[PDB]
Amino acid sequence: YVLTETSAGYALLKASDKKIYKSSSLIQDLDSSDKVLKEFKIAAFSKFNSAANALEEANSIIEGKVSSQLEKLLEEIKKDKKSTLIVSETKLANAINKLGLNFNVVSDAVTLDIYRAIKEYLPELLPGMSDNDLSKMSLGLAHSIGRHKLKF
Amino acid sequence: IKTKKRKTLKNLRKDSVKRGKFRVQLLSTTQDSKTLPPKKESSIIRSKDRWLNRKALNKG
Amino acid sequence: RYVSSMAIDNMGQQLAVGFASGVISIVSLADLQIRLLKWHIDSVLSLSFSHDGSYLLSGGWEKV
Amino acid sequence: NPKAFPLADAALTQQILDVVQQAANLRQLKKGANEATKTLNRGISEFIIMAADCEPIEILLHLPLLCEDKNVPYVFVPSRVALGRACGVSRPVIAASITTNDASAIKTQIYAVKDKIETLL
Amino acid sequence: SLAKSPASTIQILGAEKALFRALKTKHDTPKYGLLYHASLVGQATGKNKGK
Amino acid sequence: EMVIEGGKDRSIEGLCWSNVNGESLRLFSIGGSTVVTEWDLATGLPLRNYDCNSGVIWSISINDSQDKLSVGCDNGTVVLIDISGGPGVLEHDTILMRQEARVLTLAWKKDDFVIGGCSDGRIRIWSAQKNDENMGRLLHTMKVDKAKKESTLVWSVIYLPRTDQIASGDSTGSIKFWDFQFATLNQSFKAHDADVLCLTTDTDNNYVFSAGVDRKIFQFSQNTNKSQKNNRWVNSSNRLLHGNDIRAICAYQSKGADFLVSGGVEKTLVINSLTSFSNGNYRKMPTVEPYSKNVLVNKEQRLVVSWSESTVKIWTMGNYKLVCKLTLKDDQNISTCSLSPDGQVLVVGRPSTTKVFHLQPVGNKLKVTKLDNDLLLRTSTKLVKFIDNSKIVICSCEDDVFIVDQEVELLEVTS
Amino acid sequence: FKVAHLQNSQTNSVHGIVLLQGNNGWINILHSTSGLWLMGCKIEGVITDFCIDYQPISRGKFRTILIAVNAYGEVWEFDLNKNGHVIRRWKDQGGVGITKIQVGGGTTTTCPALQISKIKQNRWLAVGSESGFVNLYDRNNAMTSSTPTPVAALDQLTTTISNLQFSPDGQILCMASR
Amino acid sequence: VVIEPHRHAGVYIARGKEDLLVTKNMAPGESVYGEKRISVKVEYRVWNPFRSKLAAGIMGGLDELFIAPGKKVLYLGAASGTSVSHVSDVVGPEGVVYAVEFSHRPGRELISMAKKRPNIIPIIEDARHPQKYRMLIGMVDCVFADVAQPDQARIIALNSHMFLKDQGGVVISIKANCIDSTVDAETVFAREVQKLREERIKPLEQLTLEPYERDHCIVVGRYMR
Amino acid sequence: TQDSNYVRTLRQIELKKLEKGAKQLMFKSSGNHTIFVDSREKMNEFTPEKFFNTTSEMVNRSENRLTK
């Protein structure tokens, strides 16, 4: 009964929870996953999954290195508007898109644990992608943002 | 037993003995590390009170 | 509380009350705040100010 | 200038320039950026003083890059004019290297100033 | 690596074999190196092209 | 109201309050160590031991608006600790520009500058103003008049906001007032005969009170309109009230309260009036007012137990005879204690654990044996008060009321 | 020491002050007839030299300024016709071993005014150093900048400046080294 | 001329004319920084215990060095390829090193050697904000620390609470002067291992690497949870 | 000045020979190795081949111990 915003590039992922929002933001100690507990608690709700386009990648990279009110987060606010649901943001400094319009956001001290779980098992069930593909898209984004900040 | 009671007390209390090239330290407890602040550095406390009881101010 | 000397400066801003116990007290006449000067171990017999009022001569039973 | 890391305050720069003046009297400093880099290459420099006053500071900030390879202390003082006065020439001096010695009269002053330098690194 | 070299090295930068033979026996070192073909040194004439 | 005890070889050298308006009081304190210790006022325990990342802390001060914390350390560092994250969470912020000698006292101007008196006789001024070009570097250095035959240490530094000065007491006894801009002395008084350990001021900075190891409290006044328009403090008065030293002085001034509070090597507290220091009266508190007791007797065997720090002692009436004692050094800190009626079992109890000892009078001595109970060994105890010869009631430091040898329902209070 | 004139500034009564340069940063100013210590001005560093400037205010009123230099090059100006309080603190551009400051172009302590209406404001200020460098500041514009630049830095004699004096008109400065 | 293996595969000892430590290659053919290359048909790069810091811990003897050829490792303090080249050699082409630094002056050669090896991915952001590279990678198998900043324990505590999976390794190199000078290495290293076991890092070993570095230590620990 | 140049280049030859000769040696480590354990019996015992695994060959020199 909640969503959580997790990124891997320009590809953002509003993954919903297999329990209640209070159960997500209250306990978090029951996963301890090898693979099956995270596979059961996980639910790939929305994947605003862009491509290797340098413009979209570096745009979401700048919006990740700054506050997270990007157009992909507006797409998530579009594709999760059901009854002003509860969201799990990653960084607390994204407070604007955390609570801008009809989303009860919570990111404190167990949201990091559930992000440890879902970041441990991003590639095994969330996309239709593989481990070398995730590392290749991560290093493409990394070299793009590195040559953007560090000039040439 | 009168001349070695402090010896056996300290040699049973203290830790981190040697093993050849090595030294096997005990890690402490969350009990003490969360019930109390750590001890004062006796070097600096002795420096401050030894200064305030220096000989140049004639205490009595 | 017996007073054996008093003096004023050339502006009337401060005033020296020398007591028979030995102390001196500069009162500030605009607001009646005092300042104690304790050196004389016997009675204060004479007080004077300088012209600018920033030095106070005092004399008593010690010959100082 | 922003990119002139560690810059000395007034007391430290006064004693830095005092030890520069007595090293100049003992003929124990190499004044000028090229002579400072030569002493950096040869490993006979105690510490490097630079001036955060040159209008291209990039003619300086290359000897930091081989100071941090030979872990020799380096410091900035705010005035190239005052550094030239301290080195005892008639020109402004941009950088100055106090050279090494072991029989030197001012060895204790050099060591004290270089420890005060490497506290702020 | 060229920027962190002193200006004397940039002077003699081309003439390494003449330099190091004139140092390893006590002779006079060259003064031009690779920088001899600059247009300013072309404009100079005499000992002031060394200068 | 409350007492927060520390244990063996623990001391406390500085402590500062923090109350952001709308949030709970927060109490930080340095000991003689490398950490700052923030205490939660409920339990009476440390809720945070933040190890400051440089050396042994010599002084602590709190920012004006109370979002940052200066700790001045033995290796010459001044470390800023970000306080405004909530009660309990402390972050490292910035190590200010280093120096040689240890910084012995700190003060803040405002949110902007931080002043520090050091043990080389100097007074540095750093800028803690974030997002300036000169953030963290020390802007000024001032040097006090050194002693002729020993080193000089600047022991106390305060900022005076009504004027723009720094008042400073050092170990020659001299008290100096420094213009902050231009960083330079206005006037020096040769007040005390030995060091000036602590000095403070009132709200509108018409008075500066100062005290140290020569055990007099000096008052420097600027209350006259001519004094305020000329920026001229006068050495107004001087009182001898303390017995040995004064190591701490502070002032409070409100609509129905204006007193300066002072204490030192002699263990008693002294209250004086702020605006009526020389004229008015004063009150020397008792050295102990036992709101928490350390002695109780039992009528059987005519015996009395008494516990100082980490040892208990028992003697009987007759004259009198010390029958037993327990210098338990597995312990580090003591707290309250109770004996069974009939004098059988003692229970000692601190906020971390408690321990119960059977006693048997063997004549001119006792025999004392631990009786193990891991529930007692795990529980926090404030009060133990013995329902029966076996049943006791335990008040825990986290507001639990057990009955051992189990649970009293306890209603909640309006917050 | 240096001798100078001071005005009471509540009467129009002048008296001479002697000014003694002491150990820490101290200048002890005291009366030239009674010897009473009037005030003291402390600079931060090694006090090396000082000079006296005067500036007129109105008919028959002037103001005395003490100008004292660190060894490092930073200069304090103290107004001392009131209590000895700092009014300006600036820094010599260049200059690291500073031996001698002097003013000139008006009434110095070496060109003294015989009559109180003949007191003039000094135009020039020369700060002479240990290398022989003499910075020269023009105080008709260099009283405002607080990092003022010299109008010229003379470098002609190469060892320590021990005298520098201005001619009474203020058209020659005399550098000299012992 | 004879290469023997070490306790950790990807680390070898080339014995013979110079019994010296060595790693494999993932760079085909070439050195990166003029380190000596030994061929035994197969190419090998000499590690130096003085030029690098982890090699000094290996030479002092680190038994459970969690840098190991079946993992992925997070390197918080290299500034240049002189150690992460050998870490990519020992982790092989199966895994990935995240070399994260702040000062972008030697980040140029960091990215330059990350061009040559796909094992090495760089991050050019300061390691006290791991949230700024949340969206790049997570769940590493061993963190490495070589930061010479005063808040070493807090920086690697934040990085291990955000990016280190449970029961993994922590290797932290501690310089004594960057925390506290004038007091000896024994007290400052005891203080830092207590500061790091304040977090969920069970300390396993520390060693002082004295012939290679003055007043340093390498502390290994296992991340509890 | 030219025989000072001669001695200086000889010194620089030996300096470079020194640094790139010591780069290709291996020095025996001497570091205070410390191991952290549990309550008291793990400290009282011998650290029983926890990383030596032979007490004859692969215990007391640490440049490469082994696990057979």
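Residue numbering for chain H follows Swiss-Prot; the residues present correspond to positions 86-125, 138-322, in that order.
The backbone N, Cα and C atoms fix where each Cβ goes, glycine too.
For the mutagenesis of H:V87 to D, Swiss-Prot gives this note: In nop1.3; thermosensitive allele showing a decrease in histone-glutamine N-methyltransferase activity upon shift to restrictive temperature; when associated with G-103; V-175 and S-219. The structure shown keeps the original residue. Experimental mutagenesis at this site is recorded by Swiss-Prot as H:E103 to G, annotated: In nop1.3; thermosensitive allele showing a decrease in histone-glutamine N-methyltransferase activity upon shift to restrictive temperature; when associated with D-87; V-175 and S-219. One entry in Swiss-Prot concerns the mutagenesis experiment H:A175 to V. Its note says: In nop1.3; thermosensitive allele showing a decrease in histone-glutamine N-methyltransferase activity upon shift to restrictive temperature; when associated with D-87; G-103 and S-219. Here Swiss-Prot notes a mutagenesis experiment, H:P219 to S, with the remark: In nop1.3; thermosensitive allele showing a decrease in histone-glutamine N-methyltransferase activity upon shift to restrictive temperature; when associated with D-87; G-103 and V-175.
A distance below 8 A between C-beta atoms marks H:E103 as the mutagenesis positions from H:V87, H:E103, H:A175, H:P219 lying next to chain I. Contact with chain A, taken as any Cβ pair under 8 Å, is found for the mutagenesis positions H:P219 out of H:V87, H:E103, H:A175, H:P219. When the alpha carbons of H:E103 (mutagenesis position) and H:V87 (mutagenesis position) are compared, the span between them is 10 angstrom. Within 10 Å of the C-beta of H:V87 (mutagenesis position) we count 9 further C-beta atoms, all protein chains included.
The DSSP secondary structure for H:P219 (mutagenesis position) is strand. Of the listed mutagenesis positions, namely H:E103, H:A175, H:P219, the sparsest Cβ surroundings within 10 Å are found at H:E103. When the alpha carbons of H:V87 (mutagenesis position) and H:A175 (mutagenesis position) are compared, the span between them is 30 angstrom.
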